[PDB]
Protein chains: 2
Amino acid sequence: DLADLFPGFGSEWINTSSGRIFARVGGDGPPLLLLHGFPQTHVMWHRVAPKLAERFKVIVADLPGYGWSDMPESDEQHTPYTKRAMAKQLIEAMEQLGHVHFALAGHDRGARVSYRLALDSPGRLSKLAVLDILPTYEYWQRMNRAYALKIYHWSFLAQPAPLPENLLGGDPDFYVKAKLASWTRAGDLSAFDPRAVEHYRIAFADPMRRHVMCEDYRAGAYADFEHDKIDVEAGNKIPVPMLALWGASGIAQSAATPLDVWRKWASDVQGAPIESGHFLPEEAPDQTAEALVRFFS
Amino acid sequence: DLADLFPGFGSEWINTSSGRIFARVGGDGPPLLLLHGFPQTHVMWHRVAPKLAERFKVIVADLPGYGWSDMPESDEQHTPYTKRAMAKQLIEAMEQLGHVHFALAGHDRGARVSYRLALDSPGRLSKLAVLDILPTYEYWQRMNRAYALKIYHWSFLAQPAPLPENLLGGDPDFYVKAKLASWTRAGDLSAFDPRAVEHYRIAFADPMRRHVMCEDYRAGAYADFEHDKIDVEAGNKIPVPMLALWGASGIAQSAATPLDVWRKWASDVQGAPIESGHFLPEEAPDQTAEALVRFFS
């Protein structure tokens, strides 16, 4: 029932100290790690990874706790699902492949892992691409009526268990599809490959998977914010050359482009809007792929 | 079978242009309208209404669309569930009883109706009490990270239909009990009369009632905020003598000091904290009733 959307990619279960990371691996050349976000899995890269795999060893991983990666036991502080912890786990996973210095592109939650990784261990990264995020700190700092309605799920999923878990169980299929549709330029699922939607839907149908996503968001409200706040206050910038791509209808320039935001977080950032909703690699795969290839090569 | 929590009170089905308002009616003396909020019905006054009914003609109304009141069909602007519309409907309902000048105490959503009533139609009110609220404008204006996590439901229930409705429908009992419990001081259902809880749960079990509550919150995020915004930016103050009561562990006190906020909205406001969570009339019936008797007398 689950299509293989990365023909010619191998499938690796990468052991780490916190559990297995699942990854599709293809290509040859410099290693490039691609991290999806919510509510998706690695298959969201299915339209762009083949193009990346022309020039790179492309590692398309499920985030810890997402997709087919193992789900580490969480704790009161949601530690394993803090971006610091997920970055540490993915660094460990890349080390199991002998990749200690790699390029990194993350979308959504994966991009939050990615810039936290860049902040915590910039020596691991040759280049960083983040797709359609601002740092978690920025979202919370920007919090106002408009953002609270737009990213209500940041506060909804951060509610204490089991409130979101129980509500999500009310109609998980609807919810994951609603999230997918509502953040696209189209407003429907037509930008997505149906077989990828089935990947997302099946992952979301697992209550334990949904709980992990809530743990991720709870981290996003608490530890991840605090971690970012320390960096803002210390003036710590990302020293890795980075590319920030955003959907022109994701979250753009009401009073500051993402580029102006990322410049405060990174010393070397280039940016471009992509004609897309949130799901750049699926809504605008050619435009995301060429931007990524141009940047990483 | 639902309990009668208002022994001696009559029951009135009041016709209005926007549907019938259900109300319990007891007492004698000056008319006093009591409005409940979310996720409650008029029965949350059942501990304080009989005390009030010694001194006042107490009309304990279900909000439009709540309890046993009719549910006007909403529209794209959530118009019947805007506090302005509900206020107008309750003015009509009161006019049906011959009450064109009355005292008004509202809690939660009902308090939002109440202060909007006082802004739109102050000549209708002898005195106004609002329980555990600040104006909707103020909640939205103070919606930073901490407050967005505290009252996430303001943004979650305001999401476009049928997203909240679909999630709420899986286990409505859980959600209504979770909100009742989470906003009390004790954090459980022990403040509530079990028979009252059953009223609330039964109303919440109706998907149309749930939809109405979301419409209320949708109005709260849009039209209500806009109406409030116009008044605050115009410096329109409530001229009706006002009592602002709030729970020391309630919702209003976590955004800001309530009396300071209310003094910006009201030319003649007194305030007192009550040791209580959000549900002042059920958590602190004696203190609430005494505060209301003293103020309205």
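Residue numbering for chain B follows Swiss-Prot, covering 3-299 in order.
Using N, Cα and C of the backbone, Cβ positions are placed for all residues, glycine too.
Taken from Swiss-Prot, the feature domain 'AB hydrolase-1' covers B:32-270, and the record attributes it to sequence analysis. In Swiss-Prot, a published mutagenesis experiment is listed as B:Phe40 to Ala, annotated Reduced catalytic rate. Minor effect on substrate affinity. Here Swiss-Prot notes a mutagenesis experiment, B:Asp110 to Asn, with the remark: Loss of enzyme activity. Feature annotation from Swiss-Prot assigns active site, nucleophile to B:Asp110; the stated evidence is experimental evidence. Among the features that Swiss-Prot reports, fluoroacetate binding site is placed at B:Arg111, B:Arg114, B:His155, B:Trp156, B:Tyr219, with the record citing experimental evidence. B:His155 to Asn appears in Swiss-Prot as a published mutagenesis result, with the remark: Reduced catalytic rate with fluoroacetate, but increased catalytic rate with chloroacetate. Minor effect on substrate affinity. Swiss-Prot documents B:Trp156 to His as a published mutagenesis change and attaches the note Reduced catalytic rate. Reduced substrate affinity. Where Swiss-Prot documents B:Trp185 to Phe as a mutagenesis experiment, the accompanying text is: Reduced catalytic rate. Minor effect on substrate affinity. Experimental mutagenesis at this site is recorded by Swiss-Prot as B:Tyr219 to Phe, annotated: Reduced catalytic rate. Minor effect on substrate affinity. Under mutagenesis, Swiss-Prot gives B:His280 to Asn with this note: Abolishes hydrolysis of covalent reaction intermediate. Here Swiss-Prot flags B:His280 as active site, proton acceptor, drawing on experimental evidence.
Swiss-Prot feature annotations superimposed on the structure.
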{"residue": "B:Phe40", "record": "mutagenesis position", "Cβ within 10 Å": "24"}
{"residue": "B:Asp110", "record": "mutagenesis position", "Cβ within 10 Å": "26"}
{"residue": "B:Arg111", "record": "fluoroacetate binding site", "Cβ within 10 Å": "28"}
{"residue": "B:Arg114", "record": "fluoroacetate binding site", "Cβ within 10 Å": "30"}
{"residue": "B:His155", "record": "mutagenesis position", "Cβ within 10 Å": "23"}
{"residue": "B:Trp156", "record": "mutagenesis position", "Cβ within 10 Å": "23"}
{"residue": "B:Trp185", "record": "mutagenesis position", "Cβ within 10 Å": "24"}
{"residue": "B:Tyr219", "record": "mutagenesis position", "Cβ within 10 Å": "23"}
{"residue": "B:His280", "record": "mutagenesis position", "Cβ within 10 Å": "26"}
Pairwise CA distance, B:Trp185 (mutagenesis position) versus B:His280 (mutagenesis position), rounded so that it is a whole Å: 5
Close recorded positions near B:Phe40 (mutagenesis position), where close means Cα within 10 Å, chosen from B:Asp110, B:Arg111, B:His155, B:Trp156, B:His280: B:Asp110, B:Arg111
Whole-number Å value for how far B:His155 (mutagenesis position) lies from B:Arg114 (fluoroacetate binding site) (Cα to Cα): 16
Integer Å distance between the CA atoms belonging to B:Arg111 (fluoroacetate binding site) and B:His280 (mutagenesis position): 12
Among the fluoroacetate-binding set B:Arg111, B:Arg114, B:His155, B:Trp156, B:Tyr219, as the record gives it, the longest Cα-Cα distance in Å: 16
Shortest C-alpha distance to B:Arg111 (fluoroacetate binding site) - which of the mutagenesis positions B:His155, B:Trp156, B:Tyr219: B:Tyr219
Cβ-centroid neighbourhood (8 Å) of the fluoroacetate site, B:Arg111, B:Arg114, B:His155, B:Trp156, B:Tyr219 excluded: B:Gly39, B:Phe40, B:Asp110, B:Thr138, B:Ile153, B:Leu159, B:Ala160, B:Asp218, B:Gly222
Cα distance (Å, whole number) from B:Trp156 (mutagenesis position) to B:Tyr219 (mutagenesis position): 6
Cα-Cα distance linking B:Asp110 (mutagenesis position) and B:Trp156 (mutagenesis position), given in Å to the nearest integer: 12
B:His155 (mutagenesis position) to B:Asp110 (mutagenesis position) - Cα separation in whole Å: 13
